[PDB]
Amino acid sequence: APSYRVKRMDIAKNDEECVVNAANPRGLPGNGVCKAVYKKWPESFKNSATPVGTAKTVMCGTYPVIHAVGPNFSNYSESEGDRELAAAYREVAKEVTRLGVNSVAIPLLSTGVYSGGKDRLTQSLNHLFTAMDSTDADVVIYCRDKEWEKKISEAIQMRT
């Protein structure tokens, strides 16, 4: 049964068996999480470009980096962007199952610079739950903001 924890730390330092990158469609180092991933796993950006709403895995040895491209809500209506966010997480879940990994480190997609200025914690995390519940991986959610740590912690608590 999939389990969920949250940690307040740089996802580049995760101890899990694979990592999900909050990637962009052009496959660029980007900023934020994406750049942290680039700094730790540069060779994961070989041919990593992939369209909004999809995920593409690039292996670093046997360590998978799952580039998940959520929408930039500055460029999508709320309905269309919510569909692509859901779809990006669903593609991450499918890749986690395919890879057969026991655990996955995962950031909240379409937040920060992709959020259009809006607080999208609950929206993005609920899509994360819905996708990852179809796996049996242990899920570790990474964030940097103390308050977001608290909010994710509570949301986890009140599904069990």
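The numbers used for chain A are those of Swiss-Prot, and the residues that appear cover 1334-1493, in sequence.
Going by what the header records, the deposited coordinates were determined by X-ray crystallography, 1.8 Å.
From the backbone N, Cα and C atoms, a Cβ is placed for every residue, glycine too.
Swiss-Prot lists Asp1343, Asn1357, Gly1365, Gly1445, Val1446, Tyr1447 with the feature ADP-D-ribose binding site. Looking at Swiss-Prot, you'll find the mutagenesis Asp1343 to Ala noted as follows: Partial loss of ADP-ribose 1'' phosphate phosphatase activity. Quoted from Swiss-Prot, the note on the mutagenesis of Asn1357 to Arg or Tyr is: Almost complete loss of mono-ADP-ribosylhydrolase activity. What Swiss-Prot notes for the published mutagenesis of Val1366 to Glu or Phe is this: Almost complete loss of mono-ADP-ribosylhydrolase activity. Among the sequence features in Swiss-Prot, the mutagenesis site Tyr1447 to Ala is noted as follows: Partial loss of mono-ADP-ribosylhydrolase activity; complete loss of ADP-ribose 1'' phosphate phosphatase activity. What Swiss-Prot notes for the published mutagenesis of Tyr1447 to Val or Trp is this: Almost complete loss of mono-ADP-ribosylhydrolase activity.
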Packing count at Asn1357 (mutagenesis position) (other Cβ atoms within 10 Å of its Cβ):
21
Spatial neighbours, same chain, of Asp1343 (mutagenesis position) - Cβ under 8 Å, 6+ residues apart:
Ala1369, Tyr1475, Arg1477
Just the number: how many Å between the Cα atoms of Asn1357 (mutagenesis position) and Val1366 (mutagenesis position)?
11
What is the interatomic distance between the Cα atoms of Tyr1447 (mutagenesis position) and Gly1365 (ADP-D-ribose binding site), given in whole Å?
11
Translate the DSSP assignment of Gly1365 (ADP-D-ribose binding site) into the three-state scheme.
coil
Cα distance (Å, whole number) from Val1366 (mutagenesis position) to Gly1445 (ADP-D-ribose binding site):
10
Excluding near sequence neighbours, so keeping only residues 6 or more apart in the same chain, what lies with its CB under 8 A of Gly1365 (ADP-D-ribose binding site)?
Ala1355, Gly1445, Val1446
